[PDB]
Amino acid sequence: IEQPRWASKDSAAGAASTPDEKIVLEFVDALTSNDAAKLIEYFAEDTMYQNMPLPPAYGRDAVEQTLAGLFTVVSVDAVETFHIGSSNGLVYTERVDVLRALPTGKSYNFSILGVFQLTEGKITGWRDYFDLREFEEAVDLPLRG
């Protein structure tokens, strides 16, 4: 999985330079855990998680459940973060997630730009934007949108 032509060293993951950037980098790196119980610890009680524009999860319980549901049908095999940056309390990750369907073994590269909001170092919001065309096939759960 190569570096894109448009990747900029000035915003590379290794150049993350605020507490929030470093926390978010750590979190998306921990996605390969496939471990909802570990991942949920990064979230505030008052929080949200959405794969745009699918129905959002609000509240830590809902986030935990949807993360747990994901890892029953999908392994996040790799996360490759090309850019990380932050502005006005928001953190951006321009990246690629590699998802492998557990029942088919088929692998999928998703180009993602995600925005995170943290409050006192805990995730208050997380919205990933990417193409969902292959998402319905890749995740063996009914899309609810």
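Shown for chain A, in order and in Swiss-Prot numbering: 5-149.
The way this entry was determined, per its header, is X-ray crystallography, 2.0 Å.
A Cβ is built for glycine as well, from the same backbone N, Cα and C atoms used for every other residue.
The Cβ of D101 (mutagenesis position) lies under 8 Å from the Cβ of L35, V80, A82, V83, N113, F114, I116, each on the same chain and at least six residues away in sequence. In three-state terms derived from DSSP, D101 (mutagenesis position) belongs to an extended strand segment. Among the features that Swiss-Prot reports, active site, proton donor is placed at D101.
Per Swiss-Prot, active site, proton acceptor is recorded for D132. Around the Cβ of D132 (mutagenesis position), 19 further Cβ atoms fall within 10 Å across all displayed protein chains.
Look at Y53 (mutagenesis position): DSSP puts it in a strand. Experimental mutagenesis is annotated in Swiss-Prot for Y53 to F, with the remark: 15% of wild-type catalytic efficiency.
Quoting Swiss-Prot on the mutagenesis of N55 to A: Almost no activity. Sequence-distant neighbours of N55 (mutagenesis position) (same chain, 6+ apart, CB under 8 A from its CB) are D132, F134, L136, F139.
What Swiss-Prot says about the mutagenesis result for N55 to D is this: No activity.
Counting only same-chain residues six or more apart in sequence, the Cβ atoms lying under 8 angstroms from the Cβ of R99 (mutagenesis position) belong to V32, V83, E84, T85, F86, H87, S115, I116, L117, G118. Where Swiss-Prot documents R99 to A, H, K or Q as a mutagenesis experiment, the accompanying text is: Impaired protein folding and no activity.
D101 to A or N appears in Swiss-Prot as a published mutagenesis result, with the remark: No activity.
While the structure shown retains the original residue, Swiss-Prot records the mutagenesis experiment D132 to A or N with this note: No activity.
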